[PDB]
Amino acid sequence: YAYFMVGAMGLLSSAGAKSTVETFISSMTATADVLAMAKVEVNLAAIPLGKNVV
Amino acid sequence: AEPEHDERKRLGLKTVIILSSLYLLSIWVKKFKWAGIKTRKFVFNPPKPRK
Amino acid sequence: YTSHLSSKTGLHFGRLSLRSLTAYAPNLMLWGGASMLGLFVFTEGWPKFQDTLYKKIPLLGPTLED
Amino acid sequence: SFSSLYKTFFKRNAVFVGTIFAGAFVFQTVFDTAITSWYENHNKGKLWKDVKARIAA
Amino acid sequence: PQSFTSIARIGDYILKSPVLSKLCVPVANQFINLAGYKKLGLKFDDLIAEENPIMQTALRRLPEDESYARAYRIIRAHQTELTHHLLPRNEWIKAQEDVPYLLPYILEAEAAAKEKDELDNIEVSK
Amino acid sequence: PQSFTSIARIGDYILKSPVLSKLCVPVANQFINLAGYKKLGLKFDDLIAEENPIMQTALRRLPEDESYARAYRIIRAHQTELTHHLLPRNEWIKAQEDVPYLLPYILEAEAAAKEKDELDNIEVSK
Amino acid sequence: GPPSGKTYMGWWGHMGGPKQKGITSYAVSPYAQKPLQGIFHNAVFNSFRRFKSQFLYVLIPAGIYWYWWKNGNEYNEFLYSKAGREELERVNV
Amino acid sequence: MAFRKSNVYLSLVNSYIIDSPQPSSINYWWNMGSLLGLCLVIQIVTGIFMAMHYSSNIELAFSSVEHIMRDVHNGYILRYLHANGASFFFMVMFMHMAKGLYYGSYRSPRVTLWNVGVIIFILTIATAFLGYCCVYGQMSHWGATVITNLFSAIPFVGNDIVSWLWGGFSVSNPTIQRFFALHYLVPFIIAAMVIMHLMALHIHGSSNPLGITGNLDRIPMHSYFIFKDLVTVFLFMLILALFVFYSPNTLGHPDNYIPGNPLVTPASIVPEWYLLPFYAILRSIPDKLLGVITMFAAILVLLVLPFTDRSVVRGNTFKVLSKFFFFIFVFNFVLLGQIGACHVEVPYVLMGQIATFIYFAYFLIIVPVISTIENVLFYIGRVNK
Amino acid sequence: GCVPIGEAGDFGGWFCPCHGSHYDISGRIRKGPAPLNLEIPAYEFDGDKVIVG
Ligand code: HEM
Ligand code: HEM
Ligand SMILES: COc1c(O)c(C)c(C/C=C(\C)CC/C=C(\C)CC/C=C(\C)CC/C=C(/C)CC/C=C(\C)CCC=C(C)C)c(O)c1OC
Ligand code: FES
């Protein structure tokens, strides 16, 4: 019984610690506004032969 | 003002339940291992007055 | 034993002996097992690790749908 | 008898920690699912899941 | 911190006079009984701060048979305060048993220390 | 860290062979001459470090006179290096008097330490 | 404080080094000493003898690596000097 | 009992500063290390006074540095002092390590000190890279991108971890904000590690240059050695002033003074002077995983130098071959940095690969065989029969 | 992850300034620690223009 109480404490503490670590780490991950997908258009008809367009 | 209420309340409910359970468990364990000293006794038997 | 007892010396790098390692082999083996078990426990948000965890346990963890 | 349970689970710390972690994992998942379900059905028509169906016609 | 020489002077002055005694001793006993240490097992020869050097010398001067009793009283008090109960109303300290045995061992040492600390700042004498 | 059992074995093997001895004695002498420690006033029986407990046991076995002389030599070396000078060319440690006085007190204890580290891991035998 | 582990050096009075006897250190005090007793003789002579006694130990490595670096450089600029088709392609390619 | 040993707040300073039995024969390198610590503290102070007037955006980070260098009363002194104090800090850091290698300090008594020191080293390299990213010049941005992409070598977790640390698909506001916050934080952790280094040091004191026991005579720090640290720090302060006033841009490169532009790259991408040795070995071995692992191998080898040398006689003052090999090692290091700074061409690749081989070999195999030769020669020469 | 310089290298294509990845005119690694060729993004041509996203 005593060890089962200690184990319940350990299990709940582990769940809580995992959740807190998840919160703290995912606070540093990519934000929402940094998720802008970029579409670009290039005038190929204006590109000369011996030139690189970037 | 805070387009984050739904998940805030859900998370709060989860945290409250987890913490209340852990509080009760901790109360129990403190009552447990502290009992090793709370129930002790002392029987003072004075020594023989020799010096 | 008259007279020499024919002692033999076990292999050892100072302190650890072959006997101790033989005794501890399953212990460390499933200690590594438990360590990786806890590692799976700790990680849950990685889409790669979540994707890996979804298939191996399909009767307990079918939680991906919106 | 509980002697078997003790000598298979709580005699050895390695298995004890393994079981505590596995139980933590399964508990976390099932607990999250249950709490989300309860918080959901507790508000019928207050969550966008049914509003998106109601608006559709 | 406040030496027991001044306390002794004020106490003698208050107690010697009849009218102030009659007006002040009735409330002192009620004050002590309402204080609290009496029931929990403390004698007033123990509750004082016992860390400053002059009290340290006084403690060093105590005979064995009182130091041991003081040790028992303080440890039992620690225990009972730990368990949040109170002692049963049979092993308390009676009204007539709160006798000060540690007071003279403080007054003598305090007088010696005070009248030695002054002796250095002596004058040419005349 | 490297025991003197292996060093002694290698040394005896090199010295026993006559041709290899004729090959390696002159280079050894010239090396120890250019080593730069005879002049400043050191015997090689001191340069060995004093962190291993076996070294502590070795020193604790020394007689009084050698320990005192070693102390004098080491402190004088400290001072002379502090000055940046070298000793005068009268007390340079002569080659013929670089006797080994401490090696046996290393080997005698090293053998005991090795057999202690071995005998613990004995087998039941037959 | 709790007792600590064994140590080969202590504080003043319990250094723990081997006990010595017969050593007799002297002094002169700094005020009545005229600090720069030797300031040019000691300087020049000791500096030059110490430079002599530890000269090779830096001359040899520095010279070795300088020769190496010079050879590498000279080959490098020989590569990019009217030799990019005959010498470059036989090692680079 | 004297008040110098009663008050705890002052008892500590007594035990570490006022009275500590340093050995008699100490040369100027221990003072070199103390000067190093004082350089750290002046760097921290001027860094705080720098940050009180520094923005933290990415469109407003270069403007902040030009503002602090041009349009603030007595400001450019601060910025050049921070930069050149860092460069001198790395100079003295390498000098302190070289002394440690040479004189036998890394040996058994202070393995913990050696470990804490190499931890401080990797921390310091991280701090310098972070700060060098804080400027967001032209080449600094490329360096940040390269290092934050180094971790992509790890299998399986190669794109998740970078996407976490980088905080985005490209170097942008979160990246620089994160880098600046870390660059501010980590020096305090360095200070904590310095405290740990001191505690692990004082347990057994310093070592004699002769490699001999120092438990015979000793003299206190203050009134003898405090003046030695004072003179060496006066020398450092004057040389640093010479750099920070007369010739400011000599311990660096003239590319940080360029607005960030993820469109073009300089002709040659080079780190600052104190990283070229740890950059040549990257071009050395042409496997991405091999390079990423071999950097940390180049540090772990310093970790494993203890219980590798096996000469019973500490130090390299009395081992001609060992000290000659040490000097060829130090010239190897400088040659490695130089060969890194120059471009990758036909002879240079062979130069660098041979340099890496002989460098790692000196750490691994040269030291033990040379040590055994030294021990056996010493044993045979002085004995006759 | 550092831009190769155009019209430079050992194969007339691209050269990594960081540690020398010689990308041919096709765009494949020849010499250098780079283990993969340079990945080609998705695109859809539309007449005299093109869109990439
Ligand atoms: C913040 C950086 C550091 C500080 C402040 C520091 C501080 C000190 C101090 C005060 C000493 C005593 C004498 C001296 O000043 O040199 C010392 C000695 C020493 N330090 Fe450090 N140190 C630092 C970095 C390192 C590093 C990175 C290493 C090794 C990787 C190291 C290894 C040593 C060693 C071996 C000694 C030996 C002293 C002896 O043998 O006599 N230190 N350090
Ligand atoms: C902890 C306090 C510190 C602060 C507040 C601080 C702040 C700064 C700032 C603002 C810059 C310039 C930012 C930029 O140019 O955009 C900088 C640069 C730098 N810092 Fe720090 N710093 C601190 C500590 C350190 C330490 C401890 C070191 C290394 C020992 C260090 C090394 C550098 C280096 C090398 C640069 C070079 C980049 C440039 O020249 O600006 N800093 N620091
Ligand atoms: C592209 O050309 C190059 C180039 O090729 C190379 C090699 C380099 C050289 C660069 C390097 C060698 C990179 C080295 C840099 C690092 C290793 C830094 C990496 C970053 C970190 C390690 C972050 C550290 C931050 C922390 C907060 C550490 C965490 C702290 C902990 C865990 C302690 C917690 C505290 C307590 C009390 C427990 C260049 O700079 C460069 O550009 C010119
Ligand atoms: S970045 Fe391409 S080889 Fe260096």
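Here Swiss-Prot sets the residue numbers for chain I, with the shown residues being 163-215 in order.
Here the Cβ of each residue, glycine as well, is placed from N, Cα and C on the backbone.
According to Swiss-Prot, the mutagenesis experiment I:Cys164 to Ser carries the following note: Loss of activity. Counting only same-chain residues six or more apart in sequence, the Cβ atoms lying under 8 angstroms from the Cβ of I:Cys164 (mutagenesis position) belong to I:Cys178, I:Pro179, I:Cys180.
Experimental mutagenesis at this site is recorded by Swiss-Prot as I:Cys178 to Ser or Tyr, annotated: Loss of activity. The Cβ neighbour count for I:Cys178 (mutagenesis position), using a 10 Å radius and every protein chain shown, is 24.
Experimental mutagenesis at this site is recorded by Swiss-Prot as I:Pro179 to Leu, annotated: Partial loss of activity. For the recorded site, I:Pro179 (mutagenesis position), the DSSP three-state label reads coil. Neighbour density for I:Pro179 (mutagenesis position): within 10 A of its CB lie 21 other CB atoms from the protein chains shown.
Of all Cβ atoms in the protein chains displayed, 24 besides its own lie within 10 Å of the Cβ of I:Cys180 (mutagenesis position). Among the mutagenesis experiments that Swiss-Prot reports, I:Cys180 to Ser is described with the note: Loss of activity.
Reduced to three states, the DSSP call for I:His184 (mutagenesis position) is strand. Packing around I:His184 (mutagenesis position) is summarised by its Cβ count: 20 other Cβ atoms lie within 10 angstroms of its Cβ, all protein chains included. Mutagenesis annotation in Swiss-Prot: I:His184 to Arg, described as No loss of activity; the structure shown retains the original residue.
Non-local contacts of I:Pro195 (mutagenesis position) by the CB criterion (under 8 A, 6+ apart in sequence, same chain) comprise I:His181, I:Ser183. Per Swiss-Prot, mutagenesis I:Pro195 to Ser is noted as: No loss of activity.
By the rule that a residue counts when its Cβ sits under 6 Å from some atom of ligand 4, the mutagenesis positions I:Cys164, I:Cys178, I:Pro179, I:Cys180 yield I:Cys164, I:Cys178, I:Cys180.
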